[PDB]
Amino acid sequence: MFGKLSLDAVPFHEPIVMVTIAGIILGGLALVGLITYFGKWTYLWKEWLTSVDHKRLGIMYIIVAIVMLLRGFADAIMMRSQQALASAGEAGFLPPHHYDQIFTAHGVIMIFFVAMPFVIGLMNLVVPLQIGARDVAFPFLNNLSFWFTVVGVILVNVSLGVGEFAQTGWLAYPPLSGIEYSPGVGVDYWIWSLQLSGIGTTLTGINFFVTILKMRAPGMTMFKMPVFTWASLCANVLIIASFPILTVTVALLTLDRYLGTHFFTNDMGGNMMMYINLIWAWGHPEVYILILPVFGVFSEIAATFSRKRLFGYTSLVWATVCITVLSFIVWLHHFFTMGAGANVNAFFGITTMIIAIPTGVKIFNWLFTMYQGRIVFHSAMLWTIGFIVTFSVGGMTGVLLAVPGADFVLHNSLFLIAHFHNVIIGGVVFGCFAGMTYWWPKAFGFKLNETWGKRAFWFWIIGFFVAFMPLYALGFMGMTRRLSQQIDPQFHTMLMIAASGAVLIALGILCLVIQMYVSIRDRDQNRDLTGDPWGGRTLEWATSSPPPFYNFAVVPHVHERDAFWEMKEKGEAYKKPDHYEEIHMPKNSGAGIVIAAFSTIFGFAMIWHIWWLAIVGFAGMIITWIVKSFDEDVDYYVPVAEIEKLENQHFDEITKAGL
Amino acid sequence: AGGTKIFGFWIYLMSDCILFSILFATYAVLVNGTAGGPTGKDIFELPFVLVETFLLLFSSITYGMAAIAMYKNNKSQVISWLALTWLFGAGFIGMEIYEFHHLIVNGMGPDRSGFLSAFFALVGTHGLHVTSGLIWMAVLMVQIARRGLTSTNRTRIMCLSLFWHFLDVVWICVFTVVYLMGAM
Amino acid sequence: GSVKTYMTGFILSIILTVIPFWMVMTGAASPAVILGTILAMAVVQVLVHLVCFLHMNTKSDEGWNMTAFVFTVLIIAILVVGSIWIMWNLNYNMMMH
Amino acid sequence: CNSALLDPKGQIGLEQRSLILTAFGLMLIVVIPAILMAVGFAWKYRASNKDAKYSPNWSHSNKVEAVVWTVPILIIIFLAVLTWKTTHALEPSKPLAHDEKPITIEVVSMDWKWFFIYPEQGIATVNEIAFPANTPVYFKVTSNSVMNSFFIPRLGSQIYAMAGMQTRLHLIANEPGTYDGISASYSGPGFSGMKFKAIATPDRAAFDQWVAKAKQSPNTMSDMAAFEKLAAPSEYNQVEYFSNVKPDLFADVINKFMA
Ligand code: HEO
Ligand SMILES: CCCCCCCCCCCCCCCCCC(=O)OC[C@H](COP(=O)(O)OCCN)OC(=O)CCCCCCCCCCCCCCCCC
Ligand SMILES: CCCCCCCCCCCCCCCCCC(=O)OC[C@H](COP(=O)(O)OCCN)OC(=O)CCCCCCCCCCCCCCCCC
Ligand SMILES: CCCCCCCCCCCCCCCCCC(=O)OC[C@H](COP(=O)(O)OCCN)OC(=O)CCCCCCCCCCCCCCCCC
Ligand SMILES: CCCCCCCCCCCCCCCCCC(=O)OC[C@H](COP(=O)(O)OCCN)OC(=O)CCCCCCCCCCCCCCCCC
Ligand code: HEM
Ligand SMILES: [Cu+2]
């Protein structure tokens, strides 16, 4: 009640916000009403919400990412609608107070709560399966890491209804994000969404680093690992080494707005150029966190659907290690126009193009993976071919931006905007949709619809090109980013084509919903029985579909690369053991939800200066941490009668289907 | 099992060391950003820092003696050695609170002269880590007194051994860069 | 045994703290020699604490637990020296020339 | 093709267009074969194509992996010789070798407009500059507020404007005309209206008439109290002329953050 909450924070007399507030409240109450109508509250608890299983946690990461993809796109369709109206002389809807929180929210939601959970969710589902592990290294920490991301999506979504979001852009540059130019609660919503979600993904990077190094199957060395595991290993290194930079940089912004300190101010000895140095020292390794497991996704798919071994494994592995080291020395290219000398700008310009060399090694290794194979045009293979065409265009564009002399006329332009949507939609979003289609039978036991999955590709491909190749042309014409009102009429008819391409992307999102509906409606017909719906090469496809919740009755003995492909070639590939042993598994824990529930209370009270509620919210997290340490019922043993029931019902489906 | 959590906590301390290096880089940029106010030579009392350095050093060897007693079956000596490094760590915190209280009262707080912002954000962040390890040490002390030197308790002693010795490593970089370079 | 390593690393760290503190508090007739010896003894005392207290070793986690420390030293040196060199050139510029 | 970067009117913009064109041509020798092999190998090596060779166990070739490493290395090597020479040639705050007495214009970012000072002429303007064609222009850029970016896209490079700081930019116009300049860094609600006109006069006779026009205005900027009256927040400002300016006004804007 106390603090700055005053019921004038709720945006009444503002119809665009109030319709979307009522669409989420009534859309959320209808979701609550369906669970109590079907009686699934005791099923979502104890099987999904408290789950320490990496397969359950991996699915829920993607569910959060897909839902936030709907919100982050439905306000991107409002910027395309506004810029088409603002050009050719109409001051329509979306005033600059309304418009400037939209790109800040679109940048934050799509980076942190769409691309990050989809990449982490694909690593959560697949990486313990590919190395022969039964779970992640720290299973309670994996459940806690998911719910810290949920705290991030709660705080951004209540900024829609309770207050306002930031109006500074998605990285919240200084003094405009300072307390004397942004006195409202919008930057505080930006600060505590990134802080509380950012400590969750930091624990994710530690968890998968230890899992790949320590929880591997016997006989699997590092150079016998799957390439997706190699790409996930290097992506988690960048999480451990760069998300601490985001933690300090937002905390130094927090001390400026709350305690009146002088870090990035103009007046009392603060340096505002230090934040931009610090926010991009995290900022470029963040975009290599997104693109690295996508490189691992496409390497498994291109080997599977060419029916051929992956070309140049050692070159592909060392290109990934080259990327994870060169990602930390290139970050000055985001502020070439700040005023550093020719020596500084040329040094970081030269080494930015050096990181293009291991990216080109990866591209041509996938091309020669499909050079003499038998290519089956699956939906997931279509995203792979469309990735190579798209990522080569926007990747080449970024190397043009890496030249400081070229960047002096293209900085903060729509050329820049078209560059990074070219390598995110082309790279990350195509990779996330490819890995979603590829590992759907392993996650759920049935296959997605092939007809509606291809139509989703054809709308996401050149429908993107209608959306963003005009922004390449507009970046040459001189149109800058974040432009809202009274746009030049020469920029009209090029913003009109870009708005038409956003409609084609909307149909591909709609084709994904139809593909998911039809596949669930017809799951009994497209059932995956053997656990290997394609010709799979890695150890994930040796299990049943879905895996038996311990993933492996006996842990596999790895001797070579593509371990399941060697087992099928050697002829064994499905061997029922004479006896089974008990399996040590962790228990589901209600804590982690409780720690995150106190943290979103703590985060909300820090935004609205409710200091008694912030102390209660912070002490609730610490006490729940302390009282969890006294718990001794953390693990249990799976009986052999439970294992033999699950294994014998897998091996008769192997008997029925020929093998 | 035990070595997996110990290795995982070592990776967290490597990310925590990168966290402190951002504060060190922010301090080095902003060390000359005194807005007409005090500099390092007008603030830093080096006999006061020298006592704080030895208190963290005395608690570093005291945790080592607690780890030695854990490698035998002396539950009582682990608790008594853990009680002494709590007192030395609370002495380190109390002198940093006394140092910060004197600056805020005398108008040299973090809201003036943004060198002082970088001073309070590096020494204060280190003191928040020592306070966090002092709470963890008290929680571990009551768990050993209740459950003994169990396998879960022996892993937690070695996890906090990595954490407590890391804070004395960070402090070596603190009094060098902040205090000794500032008081020249 | 292990008591000897804790005691030798305690005796060394007492000497490696007193001498840099005594040189500032006396003056030592040279500013540049003080700064060199302070940073030298700071690096040495860090290495004493890694070996004697943290028990760092090349064979502790099958080669790891040391390469992770070497990697983060290089990341810190990239982040600190890189940001200082950037901010020195940004602050040498943006002046009333 | 006629869009202010492929058709630039300044020497810096003309040198930057050749830098964009040579870089884009150099990257096309590896990107076009990457796209053509993506569609070409997919068509030729279909599973339904029974005439193509199938080599499932082929995964290593020393001659192929040599080329995959060499050609990106050789292109980036040629893309790093320039990107070193052009970075030192197209750098702002490096004066243009022209020897025609450069005109210094002092630039202040406001909320949300552009304030220009002509200290040699004693003239201050809002959201409009003028200078002779084929004469160097020395820009001293600062901010009174949050960070902006001074950008005339048809004339060349951009530079950031920061409070308490003085960035420097050198530009020149080869043809007379009026070029729209913008703010290229987002600065708040009035950011869409931070647009100015840069007029390149045919000669210095027409430039001196514009200066004589601007000193017929009754408004002056003789003190900082008149500056903070102008620096009150406003959007979509018209062109305004000030006849008498404080002689060291640009240093006073910087010193209100550095002192
Ligand atoms: C995950 C997304 C992602 C990816 C993959 C990349 C990859 C690259 N980034 Fe784009 N970056 C990304 C996300 C961003 N970068 C940005 C801004 C940005 C800027 C700033 C320009 C400006 O400020 O105006 C530069 C210079 C680059 C450079 C690059 C380069 C050189 C690559 C390279 O890694 C691409 C390498 C790929 C290539 C080159 C194609 C494949 C190679 C082939 C086919 C053959 C080999 C060819 C050669 C070696 C030439 N990034 C911004 C702006 C944020 C903001 O402004 O708010 C974002 C989000
Ligand atoms: C992160 C970057 C920023 C740093 C500052 C804030 C965060 C501080 C806390 C970080 C803790 C990191 C510890 C990681 C250790 C991982 C390796 C390890 O030792 O694992 C131990 C254990 C793993 O648990 P598991 O094996 O699954 O089984 C649990 C049985 N009870 O691990 C655990 O279960 C214990 C650790 C999990 C509990 C931590 C959750 C509370 C964090 C609240 C932070 C509040 C800060 C608020 C302010 C934000 C900044 C302004
Ligand atoms: C590679 C990893 C894969 C990607 C990760 C997942 C991302 C997408 C999430 C959707 C997938 C979850 C649903 C699929 C599970 C299989 C469905 C199922 O088992 O059926 C249960 C239920 C009805 O079946 P019942 O009779 O209860 O039990 C019989 C079981 N043979 O069937 C039902 O009708 C209920 C199914 C539950 C669906 C709830 C999930 C919400 C997902 C929201 C995403 C966005 C939706 C957009 C709008 C939809 C509404 C119009
Ligand atoms: C605090 C306010 C704000 C709140 C924010 C939201 C919190 C975060 C929510 C994230 C968690 C999402 C819930 C995950 C449930 C997914 C269930 C599912 O997909 O499986 C249903 C199940 C499938 O059958 P089976 O094959 O046995 O499943 C195992 C497959 N490996 O099928 C069955 O047999 C049983 C069918 C019952 C399942 C119905 C549950 C509906 C899904 C819940 C809502 C999901 C969509 C909305 C998510 C919003 C996220 C922001
Ligand atoms: C702004 C300040 C915010 C501060 C937030 C966090 C600090 C508050 C106090 C936390 C300390 C008490 C935590 C609980 C103590 C007992 C936990 C325990 O048993 O530790 C051992 C644990 C090994 O785990 P295990 O043995 O499996 O048992 C799991 C426990 N759930 O080992 C572990 O891995 C768990 C213990 C790890 C503790 C991590 C250290 C926290 C460092 C916090 C940084 C503080 C300042 C940061 C400022 C923001 C960034 C600038
Ligand atoms: C799928 C279709 C998408 C469309 C049509 C779209 C559209 C837009 C538009 C119109 C802008 C503002 C351009 C400007 O400022 O002039 C923008 C900015 C941005 N977009 Fe997207 N976007 C899409 C997807 C994504 C995705 C998937 C990401 C994932 C990371 C993303 C990240 C960003 C970021 C970071 C910004 C800059 C935020 C800011 O300016 O503050 N976008 N997008
Ligand atoms: Cu970058």
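Structure method, as recorded: electron microscopy, 2.5 Å.
Every residue, even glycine, has its Cβ placed from backbone N, Cα and C.
Going by Swiss-Prot, these are the annotated features:
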type    : residues                                         : note
MUTAGEN : A:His54 to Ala                                   : 50% quinol oxidase activity
BINDING : A:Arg71, A:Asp75, A:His98                        : ubiquinone-8 binding site
MUTAGEN : A:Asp75 to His                                   : No quinol oxidase activity, altered binding of a semiquinone intermediate at the QH site
MUTAGEN : A:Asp75 to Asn                                   : Abolishes quinol oxidase activity
MUTAGEN : A:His98 to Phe                                   : About 1% quinol oxidase activity
MUTAGEN : A:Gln101 to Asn                                  : Reduces quinol oxidase activity by 75%, decreased affinity for ubiquinol-1
MUTAGEN : A:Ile102 to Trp                                  : No quinol oxidase activity
BINDING : A:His106, A:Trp170, A:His421, A:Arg481, A:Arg482 : heme b binding site
MUTAGEN : A:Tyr173 to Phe                                  : No effect
MUTAGEN : A:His284 to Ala                                  : 1% quinol oxidase activity, loss of heme o
BINDING : A:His284, A:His333, A:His334                     : Cu(2+) binding site
MUTAGEN : A:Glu286 to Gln or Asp                           : Great decrease in quinol oxidase activity
BINDING : A:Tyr288, A:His411, A:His419                     : Fe(II)-heme o binding site
MUTAGEN : A:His334 to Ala                                  : 1% quinol oxidase activity, loss of Cu(B)
MUTAGEN : A:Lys362 to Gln                                  : Abolishes quinol oxidase activity, 100-fold decrease in heme b-to-heme o electron transfer
MUTAGEN : A:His411 to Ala                                  : 50% quinol oxidase activity
MUTAGEN : A:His419 to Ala                                  : 3% quinol oxidase activity, loss of heme o, loss of Cu(B)
MUTAGEN : A:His421 to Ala                                  : 1% quinol oxidase activity, loss of heme b, some loss of Cu(B)
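Location within the structure of each feature annotated in Swiss-Prot.
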residue  : record                     : contacts (Cβ under 8 Å, 6+ apart)
A:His54  : mutagenesis position       : A:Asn124, A:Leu125, A:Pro128, A:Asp135, A:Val136, A:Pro139, A:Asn142
A:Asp75  : mutagenesis position       : A:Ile102, A:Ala105, A:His106
A:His284 : mutagenesis position       : A:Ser327, A:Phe328, A:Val330, A:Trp331, A:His333, A:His334
A:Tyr288 : Fe(II)-heme o binding site : A:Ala235, A:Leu238, A:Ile323, A:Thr324, A:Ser327
A:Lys362 : mutagenesis position       : A:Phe295, A:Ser299, A:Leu316, A:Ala319, A:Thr320
A:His419 : mutagenesis position       : A:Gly394, A:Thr397, A:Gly398, A:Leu401
A:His421 : mutagenesis position       : A:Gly394, A:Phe464, A:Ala467, A:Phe468, A:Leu471
A:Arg481 : heme b binding site        : A:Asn412, A:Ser413, A:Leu414, A:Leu416, A:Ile417
Which binding-site residues from the set A:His106, A:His333, A:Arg482 come near ligand 1, judged by a Cβ under 6 Å from any of its atoms? A:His333
Can you give me the Cα-Cα distance between A:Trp170 (heme b binding site) and A:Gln101 (mutagenesis position) in Å, rounded to a whole number? 9
Using the centroid of the Cβ atoms of A:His106, A:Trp170, A:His421, A:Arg481, A:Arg482 as reference, list every other same-chain residue with Cβ within 8 Å of it (recorded heme b site), in sequence order. A:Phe103, A:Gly107, A:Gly169, A:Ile417
Should one count Cβ atoms within 10 Å of each candidate's Cβ, the recorded positions A:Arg71, A:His98, A:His333, A:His334, A:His411 would be headed by A:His411
A:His411 (mutagenesis position), DSSP three-state class -> coil
Quick one: largest C-alpha distance among A:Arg71, A:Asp75, A:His98, binding ubiquinone-8 per the record, in angstrom? 16
Looking at the recorded positions listed here (A:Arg71, A:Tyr173, A:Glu286, A:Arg482), whose Cα lies nearest to that of A:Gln101 (mutagenesis position)? A:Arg482
Take the Cβ of A:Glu286 (mutagenesis position) and count every other Cβ within 10 Å, whichever protein chain it belongs to. 22
Checking the recorded positions A:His98, A:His106, A:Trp170, A:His284, A:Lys362 against ligand 7, those whose Cβ falls under 6 Å of one of its atoms come out as A:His284
Alpha-carbon distance [A:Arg482 (heme b binding site); A:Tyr173 (mutagenesis position)] in Å: 14
Nearest of the recorded positions to A:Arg71 (ubiquinone-8 binding site) by CA-CA distance, picking from A:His98, A:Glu286, A:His411, A:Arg482? A:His98
Sub-8 Å Cβ contact with chain D: please pick out which of the recorded positions A:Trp170, A:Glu286, A:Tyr288, A:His334, A:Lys362, A:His411 have it. A:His411
Hey, what's the Cβ neighbour count for A:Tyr173 (mutagenesis position) at 10 Å? 20
For the recorded positions A:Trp170, A:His419, A:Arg482, which sit with their CB under 6 angstroms from an atom of ligand 6? A:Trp170, A:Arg482
Suppose we draw a 10 Å sphere around the Cβ of A:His106 (heme b binding site). How many other Cβ atoms does it contain, all chains included? 20
Distance check, please: Cα of A:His98 (mutagenesis position) against Cα of A:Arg482 (heme b binding site), rounded to an integer number of angstrom. 12
Report, as a single number, how many Cβ atoms besides its own are within 10 Å of the Cβ of A:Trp170 (heme b binding site). 17
